[PDB]
Amino acid sequence: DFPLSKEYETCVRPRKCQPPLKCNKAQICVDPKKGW
């Protein structure tokens with residue numbers, strides 16, 4: 001359906017982070033596992 005991405009980038013409604021990521025509020029998605 002959607003392209004989606006990993007780490008800091010975006011995670012809107014239609015863009016639900018597949019992997020175990022964590023957003024903030026401005027749609028970014030991230031985690032201590034990989035990124036920061």
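Cβ coordinates come from backbone N, Cα and C, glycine included.
While the structure shown retains the original residue, Swiss-Prot records the mutagenesis experiment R13 to A with this note: 4.2-fold reduction in insecticidal activity. On its own chain, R13 (mutagenesis position) has no residue at least 6 apart in sequence with a Cβ closer than 8 Å to its own Cβ.
In the three-state DSSP classification, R15 (mutagenesis position) falls within coil. According to Swiss-Prot, the mutagenesis experiment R15 to A carries the annotation: 12-fold reduction in insecticidal activity.
The Cβ of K16 (mutagenesis position) has 13 neighbouring Cβ atoms from other residues within 10 Å, across all protein chains displayed. Among the mutagenesis entries in Swiss-Prot is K16 to A, noted as: No effect in insecticidal activity.
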Item to check | Other CB atoms within 10 A, centred on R15 (mutagenesis position) | outcome: 17
